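The structure under discussion appears below in the form of structure tokens.
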There are 2 protein chains.
Amino acid sequence: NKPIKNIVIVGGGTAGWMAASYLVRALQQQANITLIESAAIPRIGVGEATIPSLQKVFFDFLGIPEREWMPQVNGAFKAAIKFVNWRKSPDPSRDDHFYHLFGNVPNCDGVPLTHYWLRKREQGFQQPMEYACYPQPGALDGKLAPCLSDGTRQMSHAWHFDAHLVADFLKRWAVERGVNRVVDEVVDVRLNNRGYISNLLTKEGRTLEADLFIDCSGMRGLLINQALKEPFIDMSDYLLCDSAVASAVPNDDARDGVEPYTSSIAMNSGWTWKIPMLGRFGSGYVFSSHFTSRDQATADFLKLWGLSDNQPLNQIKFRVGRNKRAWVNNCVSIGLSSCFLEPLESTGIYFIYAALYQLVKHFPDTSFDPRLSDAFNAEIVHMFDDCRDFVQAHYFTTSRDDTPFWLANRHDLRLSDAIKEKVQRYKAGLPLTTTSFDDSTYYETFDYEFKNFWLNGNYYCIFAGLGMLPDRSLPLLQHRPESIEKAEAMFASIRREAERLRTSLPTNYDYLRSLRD
Amino acid sequence: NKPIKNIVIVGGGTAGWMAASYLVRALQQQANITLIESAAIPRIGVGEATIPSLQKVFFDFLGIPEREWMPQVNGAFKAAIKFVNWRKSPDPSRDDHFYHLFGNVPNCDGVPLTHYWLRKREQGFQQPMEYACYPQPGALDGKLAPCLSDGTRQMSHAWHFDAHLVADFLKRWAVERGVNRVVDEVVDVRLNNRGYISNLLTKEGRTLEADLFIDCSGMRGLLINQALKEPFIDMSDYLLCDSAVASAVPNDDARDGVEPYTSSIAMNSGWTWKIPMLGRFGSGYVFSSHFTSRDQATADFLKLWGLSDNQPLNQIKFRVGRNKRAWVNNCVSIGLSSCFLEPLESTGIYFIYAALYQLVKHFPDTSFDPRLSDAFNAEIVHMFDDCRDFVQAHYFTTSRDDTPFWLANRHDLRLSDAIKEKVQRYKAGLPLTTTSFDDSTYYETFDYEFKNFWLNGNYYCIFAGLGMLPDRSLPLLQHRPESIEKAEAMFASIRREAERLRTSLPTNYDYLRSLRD
Ligand SMILES: Cc1cc2nc3c(=O)[nH]c(=O)nc-3n(C[C@H](O)[C@H](O)[C@H](O)COP(=O)(O)OP(=O)(O)OC[C@H]3O[C@@H](n4cnc5c(N)ncnc54)[C@H](O)[C@@H]3O)c2cc1C
Ligand SMILES: Cc1cc2nc3c(=O)[nH]c(=O)nc-3n(C[C@H](O)[C@H](O)[C@H](O)COP(=O)(O)OP(=O)(O)OC[C@H]3O[C@@H](n4cnc5c(N)ncnc54)[C@H](O)[C@@H]3O)c2cc1C
Ligand SMILES: N[C@@H](Cc1c[nH]c2c(Cl)cccc12)C(=O)O
Ligand SMILES: N[C@@H](Cc1c[nH]c2c(Cl)cccc12)C(=O)O
Ligand SMILES: [Cl-]
Ligand SMILES: [Cl-]
């Protein structure tokens, strides 16, 4: 079979430029890559929060160290997501926050520390789970950097940045390596009688042909949805939000610092993200138009930040779900053309490079063996549905009952069998997936992470933070007092490390300034 | 002169039965009215959107309160038309909607609030015009009823209903009051040598005579066009659409509510109406066969609602324009036999009862003084051409340039001097027609409304919603800072009222259910 020689990518957003740069890197020889992007159709870039695999799977693959790309996209550090007002009727007099941290909880004699923490809590211990089981949250409260001043990493972390600058950075990188860039707009897609894409007709009269087409056209799914008519599986029975009102807000970094984390602030009918960088934070009230008008959401959002009627707003809508198949015939959808999940756990750009990684793992020749795309499609389904369930798990486990939106989340969602099973194991007191690896190994072993994306620590951070605890601690632990004592020593180590970080890390603001102002 | 004694109405659609019932009411004494309608020729009833004058001019005249006719026609409430994707290249990621609301914008020291809104916008104010100047659009976004639960009206509104049931309701009403109903089909019309209608010959052998004939035969204009040969002024140089593909679509009212408004969803080569009622919405893609085939339009329409090849479709065509004269000799055309304009602003049934109102205002004796019909004809010309221009104003002011259809609308339409003049005044920053009345008074003073049908607020809703703003705010306002401050207080009142409506109105779905399931 003849190899894929010509590849056309439609779209110049994060997805398109990730596709171009990843493919130019992966396909060392025999690949002519052309990216077409409209000057008249905006890209989506709201100020984006990311996860550690962005470096390990994407930028390492390209050979670009963090210190190289990060200042060029005005990047800032993210060590967690902090959830605010998710636990109860929010009360202005009560500190209701919890973190979802990156990295693994240690095990003690084959049992995660989360489980020894729960046993302690049963005996009256008051410290919240993540403060007991992770060394860094206090440091995040102090707004400290994830690294010592000399760059030595001290916690697992990822990044906040404007996705426009990332696309820009990658456009530059990809074009210097031979990606052909066409600024133009596809207006028509011709399919042959078998349903394979033949060519694209552009507004300026170009006809584009390729062996393989990558649809990075964004939510419109120009190729996959509009031309190939792949059904989009609407998942608004799983997740209620379908909208956002977003903006960027100046930050007084010198008086207030830069939070080394994304915040998710629960609202009446959704939640608001906060994504700090130097000088500004991006923020969006993600909402369900079924429970609040865009009008009321906008008022709620402005009021949250003390913003004025003169404040500019980005009024976004989205459909939650994914294509029935990401790759149909000679077209692979990547990015918003493939799926969307609300940014509650920073998985959007993850879906782009994880899908690109999978595409190269299932790379076709010009015969397009359906066994390859079928395998690829099943990986994407698992990747997305798994994240959808984890995100959904933040909603149906809420104890908030103070609005129709929160009541509908408690009562009216459709739950996969897979999520119910996990919730059942959790409530029984069983660990979810645990690894013996350290973080370095986990984040270096993408075939493992991709299939074991949400571990025990991730579920515990969310479920325990939300106030849903297991019915009881692990029965095994009643037979293991020595193991319980060793766990105490591990809790004491973690506390030592927290205290060392407190006095050793530079502020996130100072460290960011030091790298590049 | 002998009075009109015998009146024959040809046609049993909305127009015929409105004519019968209006005339039986108006002509208290000396009137024998006969309506002939074919059992073999369908009526036009697609699910119809209406305006507040339907109650005030038509049903009040008959003495039928809203609460009486409305459940009998399975009516639902309409508080606006919402225009979707009319502003730009539609983008699935962007909320592009605006409302055209019923009712007046308040004035502040002789200047409409629209003008104070524009000055604010010049200074960076971001709220869309209709959300600033009207209290109800947020409530429509929340799908709320126009009335409190006890029926107290809270906004100006009209109705959605199947026009078949209205005809049915009025048939019953008119026959109980002495209208003679003949189910039969006119096959021939005899004119005397002077060109006056002598009699109608029916398929079943009846000969019908009358002093006055009302042509409600629909688009075929059996009497006015076919028998009297009155020229129809084709207006396809003004407006491009000549076709519709229509259907009814089930609605999940319990999960999705019932939108208290008509939607107009701009397509590639026209627009699609949505007209919600209980259990279903009527919908039609109105299109120009010059830019899209009926085939492609049908595919576009099915795709819009995720409908299947098994979905039933009503494939409509129409000619846009009006008779040179509505009333010729002893024949008055009323309804589709008289004129057609696409349903972009819900004027079809309006044309029926406004024309009937005018007919009674110009009512003849058997001498048929041409001065009466000449006056009547000039009123109809003004009524129709005025609406034609307002509808046309939605098209030529578009910023959409993404298809041939939208480009032709931007560049290729014939514009009346009257519409150019208005657009010129608008762009200069001048108010169009303003009233000092409240809505109640406007909607109660039909001689005023009929001549001042589209006010400043109506033009602003459309022009501002479409993104065509005046070159600058009213120069007068630079001399009136106190007036500007008073306008602020009025903007604050409107916001208070919006917020009160949000928490006080029942959902439109709940209120409709409560009245009659
Ligand atoms: C509200 C919101 C919040 C988000 N938050 C996060 C977050 O915190 N973290 C994270 O990782 N991700 C987040 N995401 C996801 C992320 O922003 C996007 O997935 C990502 O930035 C790339 O989107 P895309 O490239 O698939 O599509 P787009 O950005 O929509 O780019 C589309 C491209 O296709 C081109 N195009 C479209 N049609 C044509 C055509 N006809 N001819 C030629 N070109 C065409 C456009 O010009 C553009 O270049 C968020 C997304 C949304 C909507
Ligand atoms: C696509 C479309 C969308 C519309 N949307 C709206 C809307 O949203 N809001 C609104 O207010 N209006 C709307 N209208 C207009 C409205 O539907 C019609 O004007 C109205 O319902 C009445 O039409 P009519 O009675 O004049 O003619 P028809 O409904 O066509 O009725 C014709 C009658 O004449 C009879 N007839 C014809 N020839 C003979 C004959 N030879 N002998 C005996 N009887 C005969 C027929 O049997 C029938 O009874 C719309 C119209 C169309 C076409
Ligand atoms: N395997 C993923 C899990 C994850 C996705 N988003 C996260 C966030 Cl936002 C915080 C903590 C962990 C995650 C990771 O550790 O990066
Ligand atoms: N004088 C008319 C103007 C009008 C016709 N159609 C409309 C619609 Cl569909 C919305 C708002 C106003 C109108 C009215 O207010 O009813
Ligand atoms: Cl995301
Ligand atoms: Cl109409």
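Going by Swiss-Prot, the residues shown for chain A are 2-518, listed in order.
So how was this one determined? The header says X-ray crystallography, 2.2 Å.
Backbone N, Cα and C atoms are what each Cβ position is placed from, and that goes for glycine too.
Look at Swiss-Prot and you will find A:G13, A:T15, A:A16, A:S39, A:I42, A:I45, A:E49, A:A50, A:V187, A:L337, A:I350 tagged as FAD binding site, backed by experimental evidence. Residue density at A:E49 (FAD binding site): 24 other Cβ atoms are found within 10 A of its Cβ, drawing on all protein chains shown.
Look at Swiss-Prot and you will find A:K79, A:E346, A:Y443, A:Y444, A:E450, A:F454 tagged as 7-chloro-L-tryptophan binding site, backed by experimental evidence. The secondary structure of A:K79 (mutagenesis position), as reduced to three states from DSSP, is extended strand. Counting only same-chain residues at least 6 apart in sequence, those with a Cβ under 8 Å from the Cβ of A:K79 (mutagenesis position) are A:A50, A:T51, A:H158, A:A159, A:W160, A:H161, A:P261, A:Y262, A:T263, A:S347.
Per Swiss-Prot, the feature L-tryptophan binding site maps to A:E346, A:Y443, A:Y444, A:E450, A:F454; the stated evidence is experimental evidence. A:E346 (mutagenesis position) carries a helical DSSP state (H, G or I). A:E346 (mutagenesis position) is surrounded by 23 other CB atoms, counting those within 10 A of its CB over all protein chains shown.
For A:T348 (chloride binding site), the number of other Cβ atoms no farther than 10 Å from its own Cβ, over all displayed protein chains, is 25. Per Swiss-Prot, chloride binding site is recorded for A:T348, A:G349, and the stated evidence type is experimental evidence.
Recorded in Swiss-Prot as a mutagenesis result, A:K79 to A carries the remark: Loss of halogenase activity.
Under mutagenesis, Swiss-Prot gives A:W272 to F with this note: No change in halogenase activity. Just so you know, the Cβ of A:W272 (mutagenesis position) picks up 24 other Cβ atoms within 10 Å once every protein chain is counted.
For the published mutagenesis A:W272 to A, Swiss-Prot gives the following note: No change in halogenase activity.
Among the mutagenesis results in Swiss-Prot, A:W274 to A has the note: No change in halogenase activity. The residue drawn here is the original one. Taking Cβ-Cβ distances under 8 Å and a sequence gap of 6 or more within the same chain, the neighbours of A:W274 (mutagenesis position) are A:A50, A:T263, A:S264, A:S265, A:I266, A:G283, A:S284, A:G285, A:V287, A:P344. A:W274 (mutagenesis position) falls within a strand segment according to DSSP.
Among the mutagenesis results in Swiss-Prot, A:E346 to D has the note: Loss of halogenase activity. The residue drawn here is the original one.
In Swiss-Prot, the entry for mutagenesis A:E346 to Q states: The catalytic efficiency decreases by about two orders of magnitude, however the binding affinity is unchanged. The structure shown retains the original residue.
One mutagenesis experiment catalogued in Swiss-Prot, A:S347 to A, is accompanied by this note: Does not completely abolish halogenase activity.
Highest local Cβ density among the binding-site residues A:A16, A:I42, A:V187, A:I350 belongs to A:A16, counted as other Cβ atoms within 10 Å over all protein chains shown. Cβ crowding, taken as the number of other Cβ atoms within 10 Å, peaks at A:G13 among the binding-site residues A:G13, A:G349. Using a 10 Å radius centred on the Cβ of A:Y444 (7-chloro-L-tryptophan binding site) and all shown protein chains, the other Cβ atoms total 22. Listed in sequence order, the residues of the same chain lying 6 or more apart from A:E450 (7-chloro-L-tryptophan binding site) and placing their CB within less than 8 Å of its CB are A:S54, A:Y443, A:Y444.
Here the Cβ of A:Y443 (7-chloro-L-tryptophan binding site) has 22 other Cβ atoms within 10 Å, regardless of which shown protein chain they belong to. Proximity to chain B, taken as a Cβ less than 8 Å from one of its Cβ atoms, holds for A:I42 among the recorded positions A:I42, A:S347, A:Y444.
Using A:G349 (chloride binding site) as the reference Cα, a 10 A cut-off selects A:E49 from the recorded positions A:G13, A:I42, A:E49, A:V187, A:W272, A:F454. According to DSSP, A:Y444 (7-chloro-L-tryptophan binding site) sits in a coil region rather than a helix or strand. Ligand 3 lies under 6 Å from the Cβ of none of the recorded positions A:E49, A:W272, A:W274. The 10 Å shell around the Cβ of A:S347 (mutagenesis position) contains 22 further Cβ atoms across the protein chains shown. With a cut-off of 8 Å between CB atoms and residues at least 6 apart in sequence, the same chain places A:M384, A:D387, A:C388, A:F391 near A:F454 (7-chloro-L-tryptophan binding site), listed in sequence order.
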